[PDB]
Amino acid sequence: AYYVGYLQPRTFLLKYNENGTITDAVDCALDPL
Amino acid sequence: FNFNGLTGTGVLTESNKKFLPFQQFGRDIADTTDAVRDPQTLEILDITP
Amino acid sequence: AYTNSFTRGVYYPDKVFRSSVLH
Amino acid sequence: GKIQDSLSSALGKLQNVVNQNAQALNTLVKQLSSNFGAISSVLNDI
Ligand SMILES: *[C@@H]1O[C@H](CO)[C@@H](O[C@@H]2O[C@H](CO)[C@@H](O)[C@H](O)[C@H]2NC(C)=O)[C@H](O)[C@H]1NC(C)=O
Ligand SMILES: *[C@@H]1O[C@H](CO)[C@@H](O)[C@H](O)[C@H]1NC(C)=O
């Protein structure tokens, strides 16, 4: 069982923790919100 | 100072910020270098102005 | 078959640290 | 006694002048990393 996605040029908004890890993100080309 | 490419000026101080084992340096909002890691001993140091 | 990722495939764009900075 | 509740639970005109000044000071520093048509943004690289 395995999957294969592909990558495109997007723009994201990454939320950084206080230790410096990415905990959440926003894909800015999904919907109006 | 020059840290393997990073050229700058300032006071260096012992840090307490846990640089994740894979983070070369510290980035500050408005994008100015404010922490480094010493290549030889691998400890994080703040760079006050 | 095909399936739907939900929020998957996020990597650290590089070195550098960061605290609470919506980058 | 009701002023105290309504505030303890509105100062937008004071918040806006703080926000505007900070938003301008950040835009000033964020311009120290544009080329304006040069090879880099660092004088130690030119
Ligand atoms: C760089 O060289 C130094 C030695 O000059 C290495 O140091 C030792 O560091 C470890 C810490 O993990 C101590 O337990 C040892 O006692 C140290 N040795 C001495 C003689 O002081 C260091 O590990 C090296 N780092 C790299 C990345 O090569
Ligand atoms: C990592 O983050 C957690 C929660 O954000 C915090 O409690 C902890 O002190 C941090 N540092 C660690 C686990 O070394």
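The residues of chain D that appear here are 932-940, 944-980 by Swiss-Prot count, in order.
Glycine too: its Cβ is placed from the backbone N, Cα and C atoms.
Swiss-Prot gives this note for the natural variant D:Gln954 to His: In strain: Omicron/BA.1, Omicron/BA.2, Omicron/BA.2.12.1, Omicron/BA.2.75, Omicron/BA.4, Omicron/BA.5, Omicron/BQ.1.1, Omicron/XBB.1.5, Omicron/EG.5.1. When secondary structure is read from DSSP and collapsed to three states, D:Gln954 (variant position) falls in the helix class.
Secondary structure from DSSP puts D:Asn969 (variant position) in coil. When Cβ atoms from all protein chains are considered, those within 10 Å of D:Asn969 (variant position) total 8, not counting its own. For the natural variant D:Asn969 to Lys, the note given in Swiss-Prot is In strain: Omicron/BA.1, Omicron/BA.2, Omicron/BA.2.12.1, Omicron/BA.2.75, Omicron/BA.4, Omicron/BA.5, Omicron/BQ.1.1, Omicron/XBB.1.5, Omicron/EG.5.1.
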Distance [Cα-Cα, Å, rounded] between D:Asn969 (variant position) and D:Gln954 (variant position):
26
